[PDB]
Amino acid sequence: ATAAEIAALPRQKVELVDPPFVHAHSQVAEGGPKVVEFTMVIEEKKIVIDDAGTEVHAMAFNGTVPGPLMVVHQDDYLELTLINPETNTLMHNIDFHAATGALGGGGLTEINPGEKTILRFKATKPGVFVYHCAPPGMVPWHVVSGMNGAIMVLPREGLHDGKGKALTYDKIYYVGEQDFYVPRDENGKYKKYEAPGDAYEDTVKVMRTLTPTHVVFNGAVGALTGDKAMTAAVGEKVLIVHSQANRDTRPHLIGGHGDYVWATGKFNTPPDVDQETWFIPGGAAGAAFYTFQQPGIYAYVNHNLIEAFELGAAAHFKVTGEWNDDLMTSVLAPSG
Amino acid sequence: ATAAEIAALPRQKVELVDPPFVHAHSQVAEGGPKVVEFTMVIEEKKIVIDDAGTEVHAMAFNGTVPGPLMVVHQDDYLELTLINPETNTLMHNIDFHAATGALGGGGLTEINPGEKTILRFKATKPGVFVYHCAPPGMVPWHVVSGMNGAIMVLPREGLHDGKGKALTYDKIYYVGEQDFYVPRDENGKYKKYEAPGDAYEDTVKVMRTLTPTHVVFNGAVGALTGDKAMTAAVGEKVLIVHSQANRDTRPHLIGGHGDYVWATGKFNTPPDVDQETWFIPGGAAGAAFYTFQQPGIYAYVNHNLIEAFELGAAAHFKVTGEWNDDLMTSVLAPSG
Amino acid sequence: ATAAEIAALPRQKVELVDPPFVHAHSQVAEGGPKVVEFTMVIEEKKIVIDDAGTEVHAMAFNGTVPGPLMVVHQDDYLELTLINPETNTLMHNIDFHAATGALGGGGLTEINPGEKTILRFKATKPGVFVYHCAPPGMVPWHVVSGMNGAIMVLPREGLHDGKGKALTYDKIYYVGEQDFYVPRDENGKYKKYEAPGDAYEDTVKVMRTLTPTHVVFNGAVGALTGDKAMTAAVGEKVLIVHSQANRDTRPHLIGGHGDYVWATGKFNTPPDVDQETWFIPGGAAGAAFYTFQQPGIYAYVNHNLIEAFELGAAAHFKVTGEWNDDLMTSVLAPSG
Ligand SMILES: [Cu+2]
Ligand SMILES: [Cu+2]
Ligand SMILES: [Cu+2]
Ligand SMILES: [Cu+]
Ligand SMILES: [Cu+]
Ligand SMILES: [Cu+]
């Protein structure tokens, strides 16, 4: 498009919603290309990540780990106002894997406390994509402090299967998975620090072992379990977007499947089908489409089961509806 | 199908065999849907996993690690009778990744020592799928104690390539890959225990390092070598089913290739072709189809070579037949 | 082909060049099948792998880590003269993942110091493929000492996308990624050894942790930066071949994408498209095609960002040309 054509595009502000929920959007694009405007304030804050009171100095887009999911369509522009309050102590920026140029935007968005910036980029490629902070020389430290999320760039005509039939979800969730590297003292007790920088050297030592102390969904062990389980109903079509900005994961819906899975996260790459466990490499997002067929509690996990059940990477779905004995039945219940 | 309709279907009892062999089955389905009946007894036993006499307290479906391969066709019903003898000390169950509902069957199959259960599920999705024990709160412990296997759900019309051309194997082998986490004492010597519960706390500490002490095929270092090397002949078409219930693997046939590889293990996802090394995420099974073209010894490995050759993930094939000098020849043998 | 027919084929002697560059070749095959001849001398040599002066006793095909990229076309014969000079101390050989039989050639190429051998194999399958040394009983040690590279077997008609359209690159680079396992003293400083053998036992200990101390491109931290940065221009089409003989990687062009990615490295397997981060399992090579659209500095990384920025797996591209404000623009530069 020419300069006048770009300047003439409608601008639309969108209010964000905290994960695993997702802001208002249409699957099929509404009108022609738009400049979709988002604002996020960066928060540095101590968060508790497990049932033992373990603290991380989180660095959180919009105050959440992961940062919120931003949704646009192919050939829209995403225009982000990024704000770094004066109360923060570190410089931050943002790299969109969906974007082209300047390291994904990081080169143009380096903001000190008390600064803001506005970045626009054209969303040329459909898919789910990681975004993360990336201050030169301190990239993994910000990322593993929770400073990452994802965006979804929908095809203008919505999702389709590998044969071109439309796939329309009834709901969408965004599960961001976070590897944390929390230092311990010589007694094995997790350490606490006054300021984020105080933890830097000890944390890098743990990072270098390549062994996270915690692997969590939505910023904490059990954050998506119990009264915070995700929900669905038999017959409901759900899209589950999953990201991991730094480390591999292998999502699995225990009791279900990935009917269609864009394992690479990219909608122009045909989805795998009938998946038991899919694979998302560190630095990427993926998306799975499932139609629920049975009610009950499902577990949604990283299927390294030590990571899932010892280190924190397990969520639940609570699903309503009628049991289907054709699909599964207890012929003889546990009996002596 | 209605309860009445299911009750009218033919029943077929199958006799399971120990991996890497696979029970008798037909590639193309014989007739319409059947209820295919299997029985497995769970055995808690000591296994020796290396030539240093290192022991694991195995929890073994049908008495083997991995548990045996069960073969059915799409839209058959798999009806498993699972038995936990009074000689065992723990509760066990079974989760089939192929199944839909109740956490893959685990919620309906919890059996104490002295109990049995019968589970029926519809095999709706064609592929190879992991199955494993998953007692709530004790999931990875049972899985990494060897309590896992796989099933194959064949398309009713047998296997095909990505273009509908039939693929018919002459032999099939099932390689179950197992990560073990064996505790060591102060001198770096592996510990032995006189009950499974005695090993628990020490084992969990090792598991949390995410670093297995051993990574093995068929339950031990060297299991599938020598007296247990897999066999083929030049011209023979072989299907190698490979599973890993907890941890990623990257199978490779040294001296050969994966001509067709269902890396995700799902037959409706077209196979990759001409593969050197494929990738199976933890919590999944995959399958590779190869036609042998050269005689001699092949090594079949997880191609993290430290895992293969230091930790134990190496099998052999012995292949008979005529050498092909067109494919490969020593123009000058090693010499001055 | 018969011995007589192979003897009748043209011979072409290629001069190898050091990575990341690739010897002169044609994308589309010139004429019929040929016997393409290469020579490599193995050098056991001390190399420095970081700015601190950390040493590795490398085992290097053609004196480089990685070994150089050999390029042939499908159904050519690759004829390698491999020389193990008398100045070396170990037996070495070569395993080509591209080849069929005798463990990829390793069974036929075991050469002691002072010996040479000539191996010929038919390049039957198009793709990029790892090659590596593999002396029985000493396999991972040679590989993680740098004794690996890759070859490219181009289709005779050059590259095409998934849908039959020709893809022609302007330039090609070969990034070999190496995991090193360097022993540390009680202060945590890297140890130096007088002879390669002195390092063996200490190195195997580190190898067993499955945690490399360094993960590097072209043999050292920062090897492909500064005046050794890779280069391109806006509009230029670049193929990046990436290998890892022992351990998984997840390549990512920061600021860019993988427009077409043969993640499995095999050209008959349709490429993934629009990739943010792709995945290459240990024991394989992959290839990505990208057309640059923005000038400036890019980082090409393994997107486990700890591995990239702490352990060494980061390269740079310097890209000339005109900035595209349609694709990305700073609407408001960092400001109060
Ligand atoms: Cu990134
Ligand atoms: Cu499972
Ligand atoms: Cu190899
Ligand atoms: Cu940041
Ligand atoms: Cu069990
Ligand atoms: Cu060697």
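By Swiss-Prot numbering, chain B shows 40-375, in order.
Header says: X-ray crystallography, 1.5 Å.
The backbone N, Cα and C atoms fix where each Cβ goes, and this holds for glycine too.
What Swiss-Prot records for this protein:
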BINDING   B:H131, B:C172, B:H181, B:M186  Cu cation 1 binding site
BINDING   B:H136, B:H171, B:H342  Cu cation 2 binding site
MUTAGEN   B:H171 to K  Loses nitrite-reducing activity
MUTAGEN   B:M186 to E  Contains only a type II copper atom and fails to catalyze the reduction of nitrite
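Closest to B:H136 (Cu cation 2 binding site) by Cα-Cα distance, out of the recorded positions B:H171, B:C172, B:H181, B:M186, is B:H171. Proximity to chain A (Cβ-Cβ distance under 8 Å) holds for the following recorded positions out of B:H131, B:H136, B:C172, B:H181, B:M186, B:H342: B:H136. In this structure, the recorded positions under consideration are B:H131, B:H136, B:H171, B:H181, B:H342, and the one with the smallest number of other Cβ atoms within 10 Å of its Cβ is B:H181. Applying an 8 A CB threshold to same-chain residues 6+ apart, the list for B:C172 (Cu cation 1 binding site) reads B:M98, B:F100, B:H131, B:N132, B:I133, B:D134, B:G145, B:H181, B:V182, B:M186, B:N187. Proximity to chain C, defined as a CB-CB distance below 8 A, holds for B:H342 out of the recorded positions B:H131, B:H136, B:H171, B:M186, B:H342. Its Cβ taken as reference, B:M186 (mutagenesis position) is surrounded by 29 other Cβ atoms within 10 Å in the chains shown. In the three-state DSSP classification, B:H181 (Cu cation 1 binding site) falls within a helix. Cα separation, B:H171 (mutagenesis position) to B:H342 (Cu cation 2 binding site), rounded: 24 Å. Proximity to ligand 5 (Cβ under 6 Å from any of its atoms) holds for none of the recorded positions B:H136, B:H171, B:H342. Within 8 Å of the Cβ centroid of the Cu cation 1 site, not counting the listed residues B:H131, B:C172, B:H181, B:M186, the chain contributes B:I81, B:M98, B:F100, B:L129, B:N132, B:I133, B:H171, B:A173, B:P174, B:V182, B:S184, B:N187.
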